[PDB]
Every structure is written in C-alpha cells, then in structure tokens.
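Note sheet for the following structure.
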2 protein chains.
Amino acid sequence: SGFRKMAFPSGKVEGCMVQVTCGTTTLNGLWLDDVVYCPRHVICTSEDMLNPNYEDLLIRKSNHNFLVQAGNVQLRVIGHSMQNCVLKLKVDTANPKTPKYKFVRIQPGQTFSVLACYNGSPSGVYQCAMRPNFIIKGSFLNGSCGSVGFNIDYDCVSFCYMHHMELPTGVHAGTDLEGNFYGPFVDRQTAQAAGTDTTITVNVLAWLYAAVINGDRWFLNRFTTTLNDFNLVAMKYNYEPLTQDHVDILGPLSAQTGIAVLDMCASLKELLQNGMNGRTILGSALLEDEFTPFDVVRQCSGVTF
Amino acid sequence: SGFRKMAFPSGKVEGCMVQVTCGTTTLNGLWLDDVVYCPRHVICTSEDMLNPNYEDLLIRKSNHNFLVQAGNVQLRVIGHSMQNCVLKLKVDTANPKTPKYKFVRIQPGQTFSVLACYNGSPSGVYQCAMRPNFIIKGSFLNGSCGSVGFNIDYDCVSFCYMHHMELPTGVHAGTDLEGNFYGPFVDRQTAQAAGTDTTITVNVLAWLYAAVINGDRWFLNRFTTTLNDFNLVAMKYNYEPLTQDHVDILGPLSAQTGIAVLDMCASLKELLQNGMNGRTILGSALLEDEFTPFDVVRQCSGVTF
C-alpha cells in the first residue's frame, strides 16, 4: 500500500529524444520513424519571438540548416514542413528505437508524464495535469522546449504534449503533436494570460477514494448531498462543476470502498468549508487534483507496462 | 522555471528488471552482468514469513528451483548464494543492457528514484527520501518486492535500495544491494516499528532556497538566528538538528540567492512557530523535506544524463 504521484517508466521516450539546432537556437525533438518533431520557434532569434512571421522566417531555411543530433550521431534531414506550431523534419533513417505510438489531444483534467530534456538528453520525469485553463505547472528551464508529455497503455505510448512556452506568470504552455496549442496560447513573446485556475473536482474525489483505500478516513462525515447542492459550493471555491459523467467514472471506486459518490462529495464539501484543521490526507495538507480516477485504479491495482 | 519532485529517467533500470519465481512466490530481481539480485524471502511461504530460518529453507533449494524470466525469455541459473538478506543468482548470460553501475549505501536524508515493478515489469517511477528513522513512504503493492531505488550521475547508475517489507504502520523497509537493511528491520513478519519520524532540516532549507529562486518569498522575514537557538526550536518540532556541515552544503544556494543560511533558518523558525496561515510554498501547504541541496542545484540548473 501507500500512494505516490508516479510517472510512467520513461525508457521508451528516452530512445526518441534528439537535439535540434537551427542557427543559435538549440532545443529538443521527438524522433519517431523517419520524422523529427520539434517546436517551430527553433527558427527564431530572441528578437524574432517578439513578433515572428513563421512563414517568412521559414523561407530562408533549408534542410541543411537543421542540425539533428541523436546522441553522438548526425541525422541527414531530407525534407521539412510546418504543421501548425510544429516542424516535421524528414530524416533518412527511421529511429530503430521507435515504440508503438499514437498522437492524442487530451482533455482538460487528464494527466500525463513529462520527460524534461535539455540538448536532447533527459533530465528527469514527473506527472502533470493539463489544467482546466490549459496550462501546466511544470519544471522547464531554458533549452527544455520540445520535451514531451505522454501516457503508456501496455506497449503503446500516447504522446499528448510538446513544451513550447513559459508565460510571464511562470506557467507553461504547449501543443499536441499535430502542433495545435492547448488553450488560446500563441508562440510569440507577448502578454498572454491563463484564466482563472480551477480545481479538477473529479480528480480530488478520486484522490479521496485513494486515501480511504489507504487508511486515511478521518475526513469521512455523516452527511450526503445532491449534485446541484454540491456544485453551488464548488462554484464558490472555483472547483469545476461535477457532472453525471464524472459520477459514472467514479463508480468502480465507489463500489470498492462502499462509499456512494454523493457521500464523498459531502465529505469534500466540509473540507472546502472548514479546511483540514492542520491535518493531512495522504501526506498532503491540501486537496490534490493531479490524479485521475483511472490513475487511482491503475496504482491501487498495480498495472504494469 | 517552476520546481517539481522529479525522478531520474528510468530506461537504464528498466532494462535490468526481471521476474524471479521460487515455489508459489514471484517477485522482482535486478539483472546486472551475469547475476540476478532479489530478496531472499522469495524462498518463503506466507507461513514461513512468521519465523523463517533462511539457512534451513535455502538447503532445500537448488539452481533449477529459481525461475528467472527476462521479458519472455528464461534465464539458466548456474549458481546461487545468500548475501545478508539478498540472493545472488548466477545466470549463464550477461545482461546485454547492463549499464555502468555502482552499489551504494546511502545516508538518512538522501533521496533516490524508485522504479516500482510487478512480475518484473515496470509500473511507474517516483522520487523518495530515506527518512531519518530508515523507512521510506512509497507505493508498494503485493508483488512489488525487489523493486530498486537508485540515483544517476551521467551514465552511471548508483543502486541504493531494494524493497523487501511493508511494516504494520504502512511504511516501507528494504536493504542496500549487499542486502543489509537500512535501520534495525528484519525480513520476518513480526511487530517492528520505526522510531519517531523527524524532518530533514537541511532539505527543508534547500527547498526554501528553491522557492526563493522561483519567486516564492512571502516567507522571508527580518530576523536571523544562531545554530544553537534554531536547534532548540528544531528539537521541539522533531526536526533533525542542523550542523556546520549542513550549513556548508547549503553555501552555493546561499550565494546564488544572497540569503545567509542563518537568515533562512530564522524564516524556517517563524514558519514552524506560526504555520503557513493557509498559504503555500511551491504549491505545498507544508514544509517539503524530500529535496536535497544537490537535488535543488541539479533541477535549478537543468543537469542531464
């Protein structure tokens, strides 16, 4: 037993990380089959970033202007094109370590692992949520751009995120692997702000179930509530409203624990109204919202890959 | 910027995980060169675990009684011996994925990554501290035994932990890779308890430095203190006493931030005396002690492997 924020094993992703250099700018790329995916802002100077016309900047770039280095070996780039906010560099060698993979656009509230890289070399790995306002709160230093986020289902890696920007507020923004940004963000150094940060209610509930399963139950109270009643309360605390789908999704946890979803909602309500009074739940003094219901099930039954 | 509890990339360790089965018991082993390391309690029934004589139980086991399976391939076991609380199974094939490695006995307060495995397959990876009372608080389900903890320095993996026991209290105990337990624990299902859980003061300080570097400085106050003064306070809050060595170790962070170690100690003192008043530091409502000073430096400058 015991419950941790756990990333997926990163080996399959490690073998896909390369270094992409164009002009003075170096960042990370993802080498799958004979294509290297990286942020298009690889082509920009720091001055360019204030107001780039990527189409114009791209005109002055040829295949030979993109140095792609996989460990100590130079890849020959035989073609390139822009797809939304990513570059696809066609290279002449298929990555021999290409895993079974998908590209997936994840929903707000869903979680994934980030393999933070610099100069195409991995630094570390950690679990993240795509927040309701479409930012993530990661750890991304200079050079980290092109680092990816992913899930694994057995042998298949689903890539969902590529890092592109740190906003003035210190939060992080990026795209799916087709290069469309999560949220309204653009690949320009301007004032952009994320909206109100809201908590992923369904995730908090899952985490409370994980707690109970693990012996933390001091927070279980004698009340129940209704979806509408609970949601009134959720609104005030900037919690995402809870829907019947969310309830359905929590069913297996409800069943395992014998605690009806709405009874757990009532426990959550008291916690929002009265706080934790200096206590903890699974070694946290606040309500953790970076575990999905599936994450909880996955850990609590020990699914492997 | 931004600051996360980050594990080391796990690829190098993944390629060393196997499944060890003896009788009805299956767990994980670490395959390095031509040796598989696993917990000796692989040889025990659940009844045996109440009071095992490992020497006697071992007498009835031959090489052929240990099924070692690396992915889908059976390894031939050509020798076996007991070293403290681990078995070393000599197999006839060197692991072709053996990385540069060391075995190291870590000190209390030091951190490492755990690759949680079941049936020799990885589940996930997360960062841990060896606590002052020699337990870790992990996530280890049935079958997880033999999962390892490690650090990486560039290409060299330093293995420091193998999981063996969950205590009645839900905390976890294990050995170094020579099979000596951290702390007083034994590989028997009896009442054993860890002592008083104390906080790793030097780590809390490092984390406060990480905070400041990242823009969280609301907790900086106008006071300083002395080692002795601070320690009086530390005693009361069950914080490990701070020594001159710890101060020395924090020097680079002191220098980068321009905040003297003893001034940061005074900030910490007020936090212990007055709590956080419902505020957070790097998105935590309590004092995080699972980052070493080196961890902080490592992340804040983006060291790769």
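Going by Swiss-Prot, the residues shown for chain B are 3264-3568, listed in order.
Determined by X-ray crystallography, 2.2 Å, according to the entry header.
Cβ coordinates come from backbone N, Cα and C, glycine included.
Features reported for this protein in Swiss-Prot:
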{"type": "ACT_SITE", "residues": "B:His3304", "note": "active site, for 3CL-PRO activity"}
{"type": "ACT_SITE", "residues": "B:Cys3408", "note": "active site, nucleophile"}
{"type": "VARIANT", "residues": "B:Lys3353 to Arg", "note": "In strain: Beta/B.1.351"}
{"type": "VARIANT", "residues": "B:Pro3395 to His", "note": "In strain: Omicron/BA.1, Omicron/BA.2, Omicron/BA.2.12.1, Omicron/BA.2.75, Omicron/BA.4, Omicron/BA.5, Omicron/BQ.1.1, Omicron/XBB.1.5, Omicron/EG.5.1"}
{"type": "VARIANT", "residues": "B:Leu3468 to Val", "note": "In strain: Zeta/P.2"}
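Shown on the structure are the features that Swiss-Prot records.
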residue   : record                            : Cβ contacts under 8 Å, 6 or more apart
B:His3304 : active site, for 3CL-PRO activity : B:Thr3288, B:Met3312, B:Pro3315, B:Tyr3317, B:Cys3348, B:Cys3408, B:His3427, B:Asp3450
B:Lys3353 : variant position                  : B:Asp3297, B:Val3298, B:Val3340, B:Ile3341, B:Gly3342, B:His3343
B:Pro3395 : variant position                  : B:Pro3371, B:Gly3372, B:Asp3460, B:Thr3461, B:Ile3463, B:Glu3503
B:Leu3468 : variant position                  : B:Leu3505, B:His3509, B:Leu3513, B:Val3524, B:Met3527, B:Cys3528, B:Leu3531, B:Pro3556
DSSP three-state assignment for B:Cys3408 (active site, nucleophile): coil
CB contacts for B:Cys3408 (active site, nucleophile) [other CB atoms within 10 A, all chains]: 26
Helix, strand or coil at B:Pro3395 (variant position) [DSSP, three-state]: coil
